[PDB]
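Colleague: Can you read through this structure? Questions will come right after.
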Amino acid sequence: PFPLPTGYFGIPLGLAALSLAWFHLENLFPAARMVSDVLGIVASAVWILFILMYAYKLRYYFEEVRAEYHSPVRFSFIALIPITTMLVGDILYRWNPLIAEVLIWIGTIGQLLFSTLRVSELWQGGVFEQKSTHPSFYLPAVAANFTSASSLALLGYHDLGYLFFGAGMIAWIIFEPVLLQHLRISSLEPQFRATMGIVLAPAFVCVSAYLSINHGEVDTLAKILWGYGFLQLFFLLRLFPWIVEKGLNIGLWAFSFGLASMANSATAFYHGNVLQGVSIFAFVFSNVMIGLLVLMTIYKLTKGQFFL
Amino acid sequence: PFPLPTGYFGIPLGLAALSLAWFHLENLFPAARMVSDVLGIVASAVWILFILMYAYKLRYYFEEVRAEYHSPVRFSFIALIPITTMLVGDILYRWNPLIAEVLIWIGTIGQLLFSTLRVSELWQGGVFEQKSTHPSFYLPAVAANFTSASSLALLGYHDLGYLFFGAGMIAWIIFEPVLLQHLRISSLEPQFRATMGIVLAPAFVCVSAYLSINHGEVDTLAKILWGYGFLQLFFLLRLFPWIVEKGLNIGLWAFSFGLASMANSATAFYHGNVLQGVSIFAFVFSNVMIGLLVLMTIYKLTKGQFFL
Amino acid sequence: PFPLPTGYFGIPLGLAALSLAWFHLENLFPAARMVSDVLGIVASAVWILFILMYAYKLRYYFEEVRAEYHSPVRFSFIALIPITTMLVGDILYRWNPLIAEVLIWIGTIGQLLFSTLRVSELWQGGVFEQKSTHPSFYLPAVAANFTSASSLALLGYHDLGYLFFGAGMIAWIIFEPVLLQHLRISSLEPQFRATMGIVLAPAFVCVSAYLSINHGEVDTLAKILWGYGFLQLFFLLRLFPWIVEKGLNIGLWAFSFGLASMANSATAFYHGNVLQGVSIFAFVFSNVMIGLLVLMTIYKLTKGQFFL
Ligand SMILES: CCCCCCCCO[C@@H]1O[C@H](CO)[C@@H](O)[C@H](O)[C@H]1O
Ligand SMILES: CCCCCCCCO[C@@H]1O[C@H](CO)[C@@H](O)[C@H](O)[C@H]1O
Ligand SMILES: CCCCCCCCO[C@@H]1O[C@H](CO)[C@@H](O)[C@H](O)[C@H]1O
Ligand SMILES: CCCCCCCCO[C@@H]1O[C@H](CO)[C@@H](O)[C@H](O)[C@H]1O
Ligand SMILES: CCCCCCCCO[C@@H]1O[C@H](CO)[C@@H](O)[C@H](O)[C@H]1O
Ligand SMILES: CCCCCCCCO[C@@H]1O[C@H](CO)[C@@H](O)[C@H](O)[C@H]1O
Ligand SMILES: CCCCCCCCO[C@@H]1O[C@H](CO)[C@@H](O)[C@H](O)[C@H]1O
Ligand SMILES: CCCCCCCCO[C@@H]1O[C@H](CO)[C@@H](O)[C@H](O)[C@H]1O
Ligand SMILES: CCCCCCCCO[C@@H]1O[C@H](CO)[C@@H](O)[C@H](O)[C@H]1O
Ligand SMILES: CCCCCCCCO[C@@H]1O[C@H](CO)[C@@H](O)[C@H](O)[C@H]1O
Ligand SMILES: CCCCCCCCO[C@@H]1O[C@H](CO)[C@@H](O)[C@H](O)[C@H]1O
Ligand SMILES: CCCCCCCCO[C@@H]1O[C@H](CO)[C@@H](O)[C@H](O)[C@H]1O
């Protein structure tokens, strides 16, 4: 027995999001559906296993859960649980809309309850410190709201989706200023640097949610978001040797949320006949990168260097 | 004789804004007009009294005014004077557009002069400190501009209204990041905690001004603003026991600006047939809360625990 | 021989931008074209001279260039080189679209490479300090992207222009919060205060780029940007005696980017029949101010107080 590290939910997250990106190519290239189904089944299977492992953690390692919950830094990773639950719901919708809808509401209510309890509590002061200003905060504060937005849109609740979308978008703009100033002043320590991959996520996760609500209309807002997203991509590419100064590691799955959302949004740009060449590049690049993450993870597993 | 504490202008502010919310229901439910008129008359009467009291302060307690003006924290409350003057103008417009227009211009010129003189002066450095980063700064920097926007729209100056609207909206987005980071790191002391109610205001005051200019069109921007507004509401509800740790007090009128603007915007959502159930909830909730503020204020008055 | 101070590129920048503002009045008042051509030729001639001077710096004073590049503050001024190169391209487009397009791509690729190499590197921490939080950072992070946006639109690449536009707009919103908080807390030293003129630039440079892409449609976003732009103008006017506490100096060319972009955007507002009176005022004001900068620069030159 061992306690599952919460960040491992980023693996089914990235795979699930990538499944959904391929799903959105099925009417352009029908073979995309099989790719989407295989990614979706793998993501769902991994999610089930990790949910079971985390249920075991809650039962037998509760003080570890309590400590991560109350941490002004580590609490954020818990949001991966409802995020992934909603993404698995989106996948399952293609086969069973009833079960999908249950998962989507559990993850939406769960993430909103979680932020309401913990993100707000930080405003009491004295626990969060300047050094707590980490990319992981995007998970409960931003990514969870975007994922509710797009999942609720899938279910037909577009106006409710816009409320979640706005909560995420404005929360993003209100957090990022202080994050980037912190990174400029304070060198993030190597053990946390893989989480720089979360910095890729906001603009791409935002535009993918936006396009899912707005019926895939590639408008001025969508193009604006893509532009900042690519700026951040270029910055993180330049930063990559520094990010991995102390070696490649499984934490690099942090990049997969933004990469998969870049792929998803590319499908909508392509469908809309906007920047189709960029779209192709983006879709291929993100798939190659996630493919590399998969190969490195299989390798770690075959060495027995995966679970703590 | 006594010097009137400037924050007491939040009382006619909240009542005036709530009058205007009811006004906007009159064609759906005609009895709303009487409710609006009674709220409006009470707000206007209280405003007249407080303006007279503040004129007395200026004449006989000028050094107290000077000290609050030059304070990098306390100066903000002075913006309540022009804000309330414009809101009373909006109320009076239903009876006398000439007098209303005079009040609206006095409050617009007054607030813009005030910010131009004081908000900019802070950028000289060395007076404002990290500890000066309080919710009250929203008053001169954000709320005053939104109130000019909607008042100018009432008078038919929609494009000028958009200039004020943009000044407020961008000023909001540019201040809030550093406010929330400050609250996370530094516990706000109990004596200032009621001012956390001002954190409710931006998104709701923003959307209410937006809808007043844009002829009540409930569009993507409006829905985005409502979503972040509700996020902040939920956070402040969770925080409420901490806010009132040292007891209930008259400072809780700080919440009334955001509550009344939530009510006002709800009327527009309802008229637009967007999220009508949410709209009803919001309108009823804000009225109940402001009603409780009124009952607690009457009680303080009947104990002689109102004026210093 | 002497090493050219990099900030002097602000002179051809301001003149070039002002040339383009006049260009956009030619169909309303045909004599505007001659004014535009004279400004454009002067700006281009000064640019050629300064590029040659900087090429000499690179050849014979390389360690000075290296030190400014690696400085977390001084690196920003280098972005003036590609910015001005693109603006000269926009001017030359009226006579030779082929040469113009070459300059526009050199400046676009150059600025994007520059930011990708240096702006991102700051996120490694430990070099940039709180005291490095200067208005000049807008140059690589914001202004360069807006200038690419509008230049690419000139060439017909509107959707690519929107990507650059979004990169600039979101980068602006994400930097300004921490800049203004820094200015409030820390008094900027006199020797840097002229750079407060760069604070005028974002909203005006943003709206001018937006209007250049969107085919001159003066919409809600444009009006919002103008409103915040004018707020900042009023604040900087109030601050001007403090800015020039230690005397008038050539650094005041910092204001010319925002002033010229206010003029440019005014032409579009005027064409769109939005706030035409404000438009006239803005256009005349910015021209008078830049005219004063020119007269003061001629005077410095005639005293031999221009080049180091
Ligand atoms: C994803 C699930 C995370 C849940 C973490 C909940 C942490 C609650 O935390 C604990 O709850 C205890 C009661 O059991 C209280 O006695 C403790 O004071 C409190 O710290
Ligand atoms: C992801 C699903 C939501 C997790 C809900 C766990 C409920 C947390 O519970 C509460 O959080 C508070 C801290 O904010 C503590 O004061 C309480 O002791 C704790 O029980
Ligand atoms: C954080 C940055 C927010 C940018 C918001 C851009 C506003 C969207 O821009 C609007 O989009 C519409 C559809 O494309 C256009 O028709 C409008 O004219 C345009 O202003
Ligand atoms: C998100 C982008 C993924 C879409 C992959 C598109 C690859 C198809 O390639 C495109 O096929 C078209 C016909 O179908 C041709 O007209 C184009 O020239 C070709 O580039
Ligand atoms: C709402 C009204 C607030 C006005 C406060 C103005 C504060 C001006 O302040 C004082 O003005 C004096 C002249 O009377 C000067 O001698 C002082 O230096 C200056 O501090
Ligand atoms: C709400 C109506 C606007 C109030 C106008 C009061 C004018 C303030 O006046 C000035 O403010 C400056 C500080 O910025 C001081 O330098 C001056 O001494 C003071 O007179
Ligand atoms: C701080 C966040 C700003 C969000 C801006 C949202 C841009 C408004 O969004 C625009 O609104 C129009 C009317 O609903 C739509 O038709 C446009 O397509 C949509 O982008
Ligand atoms: C801002 C929201 C305030 C509006 C209050 C609406 C309360 C009216 O209630 C509504 O009345 C309708 C007919 O008028 C019915 O069709 C609806 O079922 C009912 O909910
Ligand atoms: C506008 C042009 C600015 C270019 C500045 C480049 C600064 C590069 O800097 C230097 O490059 C040297 C190689 O020449 C290396 O040996 C040094 O380590 C590096 O500091
Ligand atoms: C304005 C045109 C772009 C200038 C390109 C100069 C290339 C800078 O070059 C590199 O920058 C790095 C710092 O980020 C250093 O590590 C390298 O030593 C240096 O060569
Ligand atoms: C940082 C602030 C961003 C503000 C974004 C405003 C969104 C643009 O606003 C949109 O513009 C369209 C064209 O005018 C309108 O038709 C839309 O209804 C309006 O929401
Ligand atoms: C950017 C603003 C620059 C445009 C300068 C406009 C000055 C023209 O002036 C305008 O001329 C019109 C006829 O042409 C008249 O109808 C108007 O009354 C007059 O104000």
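Numbers in chain C come straight from Swiss-Prot, and the residues shown are 20-327, in order.
How was it done? The header gives X-ray crystallography, 1.2 Å.
Every residue, even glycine, has its Cβ placed from backbone N, Cα and C.
The mutagenesis experiment C:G29 to D is recorded by Swiss-Prot, whose note states: Blocks channel. Abolishes ion flux; when associated with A-276. For the mutagenesis result C:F276 to L or V, the note given in Swiss-Prot is No ion flux while channel is in closed conformation. Per Swiss-Prot, mutagenesis C:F276 to T is noted as: Small constitutive ion flux. The mutagenesis experiment C:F276 to A or G is recorded by Swiss-Prot, whose note states: Constitutively open channel. Abolishes ion flux; when associated with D-29.
Any idea what these are sitting next to in the structure?
Modeller: C:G29 (mutagenesis position) falls within a helix when secondary structure is assigned with DSSP.
Counting Cβ atoms from all protein chains shown, C:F276 (mutagenesis position) has 29 others lying within 10 Å of its own Cβ.
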Colleague: Show which residues of the chain containing C:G29 (mutagenesis position), separated from it by at least 6 in sequence, have their CB under 8 Å from its CB.
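Modeller: Sequence-distant Cβ neighbours: C:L99, C:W272, C:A273, C:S275, C:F276.
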Colleague: Where does C:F276 (mutagenesis position) sit by DSSP, helix, strand or coil?
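Modeller: For C:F276 (mutagenesis position) - judged by DSSP and reduced to three states - the answer is helix.
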